[PDB]
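Down below is the structure, laid out as structure tokens.
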Amino acid sequence: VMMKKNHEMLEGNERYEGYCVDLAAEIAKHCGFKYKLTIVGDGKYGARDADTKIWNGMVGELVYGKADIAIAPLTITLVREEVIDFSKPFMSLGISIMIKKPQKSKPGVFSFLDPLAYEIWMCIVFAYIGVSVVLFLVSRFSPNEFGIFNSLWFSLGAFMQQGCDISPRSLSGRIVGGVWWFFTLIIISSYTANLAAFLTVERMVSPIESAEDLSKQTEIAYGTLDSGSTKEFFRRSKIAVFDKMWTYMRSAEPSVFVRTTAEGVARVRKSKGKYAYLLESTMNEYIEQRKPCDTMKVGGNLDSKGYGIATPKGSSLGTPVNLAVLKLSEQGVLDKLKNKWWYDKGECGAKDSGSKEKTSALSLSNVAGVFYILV
Amino acid sequence: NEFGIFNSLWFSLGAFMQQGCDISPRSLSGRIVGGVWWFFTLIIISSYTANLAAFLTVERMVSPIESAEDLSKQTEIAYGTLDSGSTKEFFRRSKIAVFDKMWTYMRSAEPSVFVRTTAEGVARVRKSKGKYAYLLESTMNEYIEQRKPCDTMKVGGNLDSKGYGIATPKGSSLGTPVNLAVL
Amino acid sequence: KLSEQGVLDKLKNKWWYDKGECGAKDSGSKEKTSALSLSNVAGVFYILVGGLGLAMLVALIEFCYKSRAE
Ligand SMILES: N[C@@H](CCC(=O)O)C(=O)O
Ligand SMILES: N[C@@H](CCC(=O)O)C(=O)O
């Protein structure tokens with residue numbers, strides 16, 4: 001169900017748009033009836049409390065006779081099965097994960113010297129000053145070619161390990177040439193090892209996807225849509241990883257249950273990966289093809305539930321639906337529409353298809369400012 | 001003047017190749033450039049060392065073959081399913097355009113359009129080593145990955161929603177007592 | 001009556017699991033290595049500047065033997 005460019009100027013069933021809107025006409029053509037479209041007054045699919053079990057959501061609208069035939073992406077479950085009637089599943093689906101997409105993090109224009117501290121580089125500069133000054137005082141005691149331009153240049157070639165032009169010949173000149181070598185031998189090797197430290201830590205980082213690691217990770221929070229089936233699929237469960245999720249989500253503070261899907265998307269974008277989200281397979285896929293393009297699907301699908309056309313207990317019109325659901329699956333009119341709205345959204349640009357070339361081999365931005373100092 | 005155009009390539013080369021060159025510049029205008037060229041290489045030689053340790057320390061696995069889209073683009077792999085069953089007909093009922101490219105190439109397969117033994121498609125993929133693929137039941141793939149020859153891998157996800165039912169003849173004497181006993 | 005089935009025991013599973021954990025969760029990936037301190041390499045400067053002053057000591061003792069040339 002979509003909005004419309006003529007949200008106010010247009011009237012009737014044409015006021016909105018979408019898969020089920022056109023699919024309603026597909027049933028209305030085949031079954032031969034007239035329909036009036038309504039919106040759920042709550043804004044939620046269906047709850048069932050430890051209470052009088054009034055279905056706060058679209059189910060109670062359909063149980064209590066306000067609606068006649070419900071058309072919605074609604075989960076076929078046993079708890080709904082005993083209280084309303086379902087058609088055959090027209091779409092395959094599963095529980096899936098939406099997270100903040102781990103994007104290209106911003107490097108530094110002087111990120112190459114990050115394994116050292118700027119306090120160290122400040123001392124390296126200051127040590128480079130005095131050693132040339134001390135050697136020159138050692139050199140020019142005339143009561144020799146190491147002038148002030150030579151003593152800087154000899155110390156510069158010493159520190160870069162690129163050889164030297166000449167050598168000191170007096171004993172005290174060789175002494176300061178000795179200790180400067182043992183100085184720079186540590187510092188270069190210390191720089192190389194700590195540079196390897198960042199790169200080995202970076203590859204050690206595991207992007208969590210199996211959802212058991214997500215259950216073992218407490219920094220990334222995770223929540224579901226309330227008053228539906230995903231909130232209830234983890235209520236009654238059997239797997240210890242599912243129960244630990246439910247033990248985490250029951251004992252969660254603050255409220256990980258979000259009233260609508262869009263605010264559930266909104267918490268993920270603000271969190272920069274702090275807040276994960278659980279939703280259906282098809283609904284997670286459609287947000288990927290839209291264009292913030294910062295949501296991706298990790299892991300495999302949990303189970304295989306289904307969407308079905310809902311009729312109340314005793315509605316005679318549910319069996320002609322059972323005709324048309326089979327017939328439009330035979331011709332593929334389901335698939336004719338199930339294709340149509342999902343390759344239409346190519347507007348993300350398919351950024352995942354052309355950005356899977358990530359590797360630990362450096363970008364130029366890792367070593368960019370070295371060229372800046374060079375040029 | 002010793003820095004010819006044939007000389008200046010050589011001085012810059014050994015500075016890049018960590019080798020001390022005999023001929024040094026003798027000007028403040030010249031010595032700056034060879035100075036910063038030294039500091040150029042001193043990072044990059046070290047950066048090549050540090051990154052190459054990381055490939056040797058942390059290993060990664062290369063498998064771009066998942067999620068059934070990458071199956072559909074790469075035409076180097078041959079698919080494998082079981083005849084006289086669901087997968088023989090479920091892809092024969094290919095209506096989805098990505099599944100149309102499957103079944104046409106599944107009909108354009110040689111020699112194994114199908115296999116006949118589930119344990120033989122296990123054996124064939126072990127000898128296939130990147131030439132042949134095998135599509136099958138999910139918990140069948142999972143169970144063989146729990147058995148330990150450990151040369152097995154599940155990729156992608158469930159292509160269909162399926163389930164196993166107790167086959168009873170139509171008008172069974174005990175079909176509905178079975179169905180309640182299932183419940 | 002408690003100990004025969006473990007009402008002592010099974011409740012001791014729960015209340016000791018209940019209050020959160022501080023274990024192998026933060027030994028593995030709650031660290032990133034930092035830049036080196038100066039204090040990691042400070043003693044080289046003490047060897048460096050300590051080597052600097054003793055060079056001037058031998059510079060002074062050179063001229064003592066240089067004046068001995070007589
Ligand atoms: N399609 C789902 C949405 C709510 C949920 O994921 O729990 C349903 O109607 O049950
Ligand atoms: N259980 C399946 C096995 C064969 C197949 O997957 O195609 C059947 O009898 O149809």
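Residue numbering: from 1, along the chain as shown.
Recorded method is electron microscopy, 4.4 Å.
Cβ coordinates are placed from backbone N, Cα and C, and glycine is handled just like the others.
So that you can see what the record holds, here are the features copied from Swiss-Prot:
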{"type": "BINDING", "residues": "A:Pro73, A:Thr75, A:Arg80, A:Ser229, A:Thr230, A:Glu280", "note": "L-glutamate binding site"}
{"type": "MUTAGEN", "residues": "A:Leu78 to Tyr (Swiss-Prot position 504)", "note": "Promotes dimerization. Strongly reduced desensitization"}
{"type": "VARIANT", "residues": "A:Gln161 to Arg (Swiss-Prot position 607)", "note": "In RNA edited version"}
Proximity to chain B among recorded positions A:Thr75, A:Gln161, A:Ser229, where any Cβ pair is under 8 Å: A:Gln161
Residues flanking the L-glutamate site, with Cβ no more than 8 Å from the Cβ centroid of A:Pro73, A:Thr75, A:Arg80, A:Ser229, A:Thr230, A:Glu280 and excluding those residues themselves: A:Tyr45, A:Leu74, A:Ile76, A:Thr77, A:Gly228, A:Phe233, A:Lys305, A:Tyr307
Rounded to the nearest Å - Cα separation of A:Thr230 (L-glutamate binding site) and A:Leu78 (mutagenesis position): 13
For A:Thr75 (L-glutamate binding site), nearby residues of its own chain (Cβ under 8 Å, 6 or more apart in sequence): A:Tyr45, A:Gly228, A:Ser229, A:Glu280, A:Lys305, A:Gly306, A:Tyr307
Least Cβ-crowded entry, counting other Cβ within 10 Å, from the recorded positions listed as A:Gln161, A:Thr230: A:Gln161
Annotated recorded positions A:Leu78, A:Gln161, A:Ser229, A:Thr230, filtered by Cβ under 6 Å to ligand 1: A:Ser229, A:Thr230
Neighbour tally for A:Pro73 (L-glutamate binding site), based on other Cβ positions within 10 Å of its Cβ: 15
Cβ-Cβ neighbours of A:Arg80 (L-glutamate binding site) (radius 10 Å): 23
Whole-number Å value of the largest CA-CA distance among A:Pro73, A:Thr75, A:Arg80, A:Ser229, A:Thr230, A:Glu280, listed as L-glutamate-binding: 17
Nearest of the recorded positions (A:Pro73, A:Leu78, A:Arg80) to A:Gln161 (variant position), judged by Cα-Cα distance: A:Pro73
Other C-beta atoms that fall within 10 angstroms of the C-beta of A:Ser229 (L-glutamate binding site): 21
DSSP-derived structure type at A:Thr230 (L-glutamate binding site), helix or strand or else coil: helix
For A:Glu280 (L-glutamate binding site), the number of other Cβ atoms found within 10 Å of its own Cβ: 23
